[PDB]
Amino acid sequence: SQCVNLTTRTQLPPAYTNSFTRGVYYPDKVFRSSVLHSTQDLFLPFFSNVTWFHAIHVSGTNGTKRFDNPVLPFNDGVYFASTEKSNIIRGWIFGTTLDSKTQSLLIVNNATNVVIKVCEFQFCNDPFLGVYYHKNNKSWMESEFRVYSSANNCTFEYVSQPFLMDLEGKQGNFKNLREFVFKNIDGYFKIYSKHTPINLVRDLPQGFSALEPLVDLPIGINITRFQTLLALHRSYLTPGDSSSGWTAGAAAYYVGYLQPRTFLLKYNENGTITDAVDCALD
Amino acid sequence: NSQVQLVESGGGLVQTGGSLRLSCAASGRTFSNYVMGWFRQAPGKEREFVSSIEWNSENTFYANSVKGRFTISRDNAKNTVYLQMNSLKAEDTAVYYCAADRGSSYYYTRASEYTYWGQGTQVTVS
Amino acid sequence: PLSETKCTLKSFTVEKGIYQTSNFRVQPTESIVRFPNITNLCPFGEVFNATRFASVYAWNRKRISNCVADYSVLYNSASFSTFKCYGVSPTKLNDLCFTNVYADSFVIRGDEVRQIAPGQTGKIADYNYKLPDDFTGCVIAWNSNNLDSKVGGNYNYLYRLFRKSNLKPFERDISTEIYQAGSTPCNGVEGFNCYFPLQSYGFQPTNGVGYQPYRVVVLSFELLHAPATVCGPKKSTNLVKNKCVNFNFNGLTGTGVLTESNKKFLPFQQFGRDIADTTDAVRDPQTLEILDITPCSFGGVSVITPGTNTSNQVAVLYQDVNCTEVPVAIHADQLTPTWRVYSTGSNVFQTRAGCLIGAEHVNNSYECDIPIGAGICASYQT
Ligand SMILES: *[C@@H]1O[C@H](CO)[C@@H](O[C@@H]2O[C@H](CO)[C@@H](O)[C@H](O)[C@H]2NC(C)=O)[C@H](O)[C@H]1NC(C)=O
Ligand SMILES: *[C@@H]1O[C@H](CO)[C@@H](O)[C@H](O)[C@H]1NC(C)=O
Ligand SMILES: *[C@@H]1O[C@H](CO)[C@@H](O)[C@H](O)[C@H]1NC(C)=O
Ligand SMILES: *[C@@H]1O[C@H](CO)[C@@H](O)[C@H](O)[C@H]1NC(C)=O
Ligand SMILES: *[C@@H]1O[C@H](CO)[C@@H](O)[C@H](O)[C@H]1NC(C)=O
Ligand SMILES: *[C@@H]1O[C@H](CO)[C@@H](O)[C@H](O)[C@H]1NC(C)=O
Ligand SMILES: *[C@@H]1O[C@H](CO)[C@@H](O)[C@H](O)[C@H]1NC(C)=O
Ligand SMILES: *[C@@H]1O[C@H](CO)[C@@H](O)[C@H](O)[C@H]1NC(C)=O
Ligand SMILES: *[C@@H]1O[C@H](CO)[C@@H](O)[C@H](O)[C@H]1NC(C)=O
Ligand SMILES: *[C@@H]1O[C@H](CO)[C@@H](O)[C@H](O)[C@H]1NC(C)=O
Ligand SMILES: *[C@@H]1O[C@H](CO)[C@@H](O)[C@H](O)[C@H]1NC(C)=O
Ligand SMILES: *[C@@H]1O[C@H](CO)[C@@H](O)[C@H](O)[C@H]1NC(C)=O
């Protein structure tokens, strides 16, 4: 809970990549059998410029030590893609001022259950969880919960059932890709989510996937900025030997902003969107 | 001025199936914001709901054996409530109490749904 | 039907041919309503089926949200002396929606029940609890003598007897500093002009109703600019069947027939639609089975008859309707003597155009006289 000033930040210039035709969510769950439906709503334009963020830690001399956690505005919607193998990214934070004077939303995977809260959290300058490679018995487990110092006059709370996720570090090409879409239209906190196995390190595959509606949470807050929760492995516990010091497991995430666009979606016989055409594009 | 004191009057002997009126006068705070309820209690018996009228005088409600036969109305300027007994029955011989409860304009039947209680007026039906 | 045909043409005599007379439709039988299987209710048992409550001054606050509220139990068990709601239904609490609820649990005196009221003035209404001039909630108070009274006297509960200013609505004061009624500073000493603001009640089983303890729960409901977390059919809305009826499915009121559909849908189940943006299949909230929606009968009624001269008998044609549904096609209320013959009985033929009543099918084939349609023609000749 105590605030910690993360150090050893080798800043790098911002990077933009091509989103291809990735990211499309059902505006409303209405069955459609082999028909083309034109709908105007908040969508991510095809081949848009999506901001890249890395999570790695070189060993020898490069001194990357990159821990991405910006305060990127929220705008009218957010599309968040994350490629990883060990679930390095643990959650997200949304709010206007990110202080105790205004209500703020926090979603976090506590390594046992998913907790979604809306409270006047007192966010630190650099919110950051912490996972310790406890060599004592034999295991990896989460040790530090230092996202917010304190919370007062909270509004909403929800906790999922207990779970057992694999926090052990995995090496090789990325194996999991989770794509989510968040929006707050008409005071409705709509979250769509989808998961996909992959085999690569970068250059997301050329394909089309339909985001599915995960939840519609009741938040009437006026989100305008958001942050991401990153988990890093302790250094001196597993030397390492840096204090204050941390290392980031291989992970990456792309952040994009949605705009009002008209999309033509082809609903197959089974009712699953098979393809989408962006109106303006070309 | 701040306590809603209620006084009942008009009760008396009346022929069965005739016409009668009971007046409950409220003095104190704003009566227009107070829902009103008329209940009946026979000598040595419990209090039974008779009728209810809303603070804004929008709708009126009555119990099973008193609906239609009896009517309820209220005047905020006079801070008074008039309950009209029409087509009376011999079973209506009892003390009618008038209660004020600061509520909204919805159904209100149970005695527990009221706070105050008036002196009560005796009504006899032959 | 001949007379009806005459009225449509505004003539007392008609010639050979087929005339479209009117239209028929099947009305919904009685009603239909459906909704989900409901889930666990809000933790009201911990509010009313608990063991110990808090004091009047230190009233406990609970935030009820993100759960389904089953308010029937509040009035089903008539063990509560006082149960009064303002701005909300006492009885139909199961048909109201609110974003959040605040439960205020405490214990007061029987005489202080009068003090506990919206916009009321009194010791408790000023120094321990208060309600606004636009209170929206319920108050439920029931005697707790045996539950909150010791033989020698339950002095645990306390009430703020003294306070400089009256409490604002939905305000709590838990200050324990010695109250000063004069200009002499207490300096941590209790005595003259310095008394404890909180005083203890003499709750005893033998004490009168006024002095006996009463457990009180005040539930204040708020519906702000956010989706409501307490909504739906708290108790039940079920017992439906397949038939031409008007159905209320999760907000859609539609007239049709709820048959069974052998279609595979997506895991997360909600409403359906077709090419023309017209609903054609709605989910079953209870069982994971899909139901189609189709119009009941539509169609039109026409009269086939030769000229009034040389013949008077007539036949009826119902368009695009099965011959089994003709008897209920706007009937049971018309002139019984001379309408059932042309709607039921023998001489019923099922053609591509629909149902023909009053005409006897013949396997021969002559020149078309009155074109029924789809290669079928009606003639009066023997
Ligand atoms: C909705 O509630 C009903 C009521 O219990 C459930 O009915 C049971 O369904 C199971 C599954 O087929 C049967 O084995 C039981 O015999 C049924 N019991 C009764 C009393 O009907 C129904 O399964 C529930 N549906 C969902 C989707 O939860
Ligand atoms: C962390 O950094 C913030 C931003 O300046 C500062 O306010 C806070 O005191 C720091 N905390 C620690 C423990 O260094
Ligand atoms: C996307 O970003 C790249 C790299 O910064 C830049 O060269 C390109 O012009 C950008 N395109 C758009 C459409 O923003
Ligand atoms: C998450 O885990 C930390 C571990 O220290 C714990 O303190 C915190 O209460 C947990 N949050 C939950 C269960 O919501
Ligand atoms: C080892 O097991 C117990 C379980 O809590 C405890 O000693 C500790 O949390 C675990 N990890 C260590 C000791 O590094
Ligand atoms: C919490 O803050 C909101 C801000 O709008 C306010 O309305 C509410 O009364 C506060 N609640 C408490 C318990 O202070
Ligand atoms: C509250 O929402 C409005 C949208 O109408 C927005 O303009 C405002 O900035 C929001 N409040 C804060 C503190 O961001
Ligand atoms: C549609 O669903 C059926 C039934 O599960 C399945 O056999 C088929 O592969 C799916 N896809 C298409 C294109 O039919
Ligand atoms: C026991 O629980 C029920 C809820 O079903 C509640 O109505 C009742 O009041 C509880 N018992 C007591 C003594 O209040
Ligand atoms: C009746 O109709 C028949 C057949 O067209 C015709 O031969 C006859 O003259 C008609 N008679 C009268 C009185 O109209
Ligand atoms: C009429 O209903 C019967 C069964 O009741 C069915 O066999 C027949 O195909 C139906 N005909 C039409 C035209 O719908
Ligand atoms: C017409 O022929 C069919 C086919 O054999 C037969 O079933 C039917 O009874 C015949 N109808 C008449 C009126 O001869």
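Using Swiss-Prot numbers, chain A covers 13-294, in order.
Cβ coordinates come from backbone N, Cα and C, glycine included.
Annotation of the natural variant A:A67 to V in Swiss-Prot: In strain: Eta/B.1.525, Omicron/BA.1; the original residue is retained in the structure shown. Following the DSSP three-state reduction, the secondary structure of A:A67 (variant position) is strand.
The annotation that Swiss-Prot gives for the naturally occurring variant A:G75 to V reads: In strain: Lambda/C.37. Within 10 Å of the C-beta atom of A:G75 (variant position) sit 11 other C-beta atoms, taking all shown protein chains into account.
The Cβ of A:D80 (variant position) has 19 neighbouring Cβ atoms from other residues within 10 Å, across all protein chains displayed. A:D80 (variant position) carries neither a helix nor a strand DSSP state and counts as coil. According to Swiss-Prot, the natural variant A:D80 to A carries the following note: In strain: Beta/B.1.351.
The natural variant A:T95 to I is recorded by Swiss-Prot, whose note states: In strain: Iota/B.1.526, Mu/B.1.621, B.1.1.318, Omicron/BA.1. In sequence order, A:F186, A:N188, A:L189, A:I210, A:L212, A:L216, A:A263, A:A264, A:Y265 make up the list of same-chain residues 6 or more apart from A:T95 (variant position) whose Cβ falls under 8 Å from its Cβ.
The number of other CB atoms found within 10 A of the CB of A:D138 (variant position), across every protein chain shown, is 16. Among the natural variants in Swiss-Prot, A:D138 to Y has the note: In strain: Gamma/P.1. The residue drawn here is the original one.
Taking a C-beta cut-off of under 8 Å and a sequence gap of six or more, A:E154 (variant position) has these contacts in its own chain: A:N122, A:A123, A:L141, A:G142, A:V143, A:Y144, A:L179, A:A243. Quoted from Swiss-Prot, the note on natural variant A:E154 to K is: In strain: Kappa/B.1.617.1.
While the structure shown retains the original residue, Swiss-Prot records the natural variant A:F157 to L with this note: In strain: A23.1, Omicron/BA.2.75. With a cut-off of 8 Å between CB atoms and residues at least 6 apart in sequence, the same chain places A:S13, A:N122, A:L141, A:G142 near A:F157 (variant position), listed in sequence order.
The secondary structure of A:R190 (mutagenesis position), as reduced to three states from DSSP, is extended strand. Quoted from Swiss-Prot, the note on mutagenesis experiment A:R190 to K is: Partial loss of biliverdin affinity.
Every protein chain shown contributes to the tally, and the Cβ of A:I210 (variant position) ends up with 14 other Cβ atoms within 10 Å. Natural sequence variation is annotated in Swiss-Prot for A:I210 to V, with the remark: In strain: Omicron/BA.2.75.
In Swiss-Prot, a natural variant is listed as A:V213 to G, annotated with the note In strain: Omicron/BA.2, Omicron/BA.2.12.1, Omicron/BA.2.75, Omicron/BA.4, Omicron/BA.5, Omicron/BQ.1.1. Taking the Cβ of A:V213 (variant position) as centre and 10 Å as the limit, one finds 11 other Cβ atoms among all the protein chains shown.
The annotation that Swiss-Prot gives for the mutagenesis experiment A:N234 to Q reads: Increased resistance to neutralizing antibodies. Close to A:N234 (mutagenesis position) in the fold, though at least 6 residues off in sequence, lie A:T108, A:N196, each with a CB less than 8 Å from its CB.
Here Swiss-Prot describes A:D253 to N as a natural variant; the accompanying note says: In strain: Lambda/C.37. Taking a C-beta cut-off of under 8 angstroms and a sequence separation of 6 or more, A:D253 (variant position) has the following same-chain neighbours: A:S247.
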Minimum Cα separation from A:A67 (variant position), reported as the residue among recorded positions A:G75, A:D80, A:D138, A:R190, A:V213 that achieves it: A:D80
Cα proximity to A:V213 (variant position), best match among recorded positions A:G75, A:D138, A:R190: A:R190
Distance [Cα-Cα, Å, rounded] between A:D138 (variant position) and A:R190 (mutagenesis position): 24
C-alpha spacing of A:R190 (mutagenesis position) relative to A:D80 (variant position), in angstrom: 18
Separation of alpha carbons, A:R190 (mutagenesis position) and A:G75 (variant position) (Å): 28
Under 8 Å by Cβ from A:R190 (mutagenesis position), counting only residues of that chain that are 6 or more apart: A:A93, A:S94, A:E96, A:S205, A:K206, A:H207, A:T208
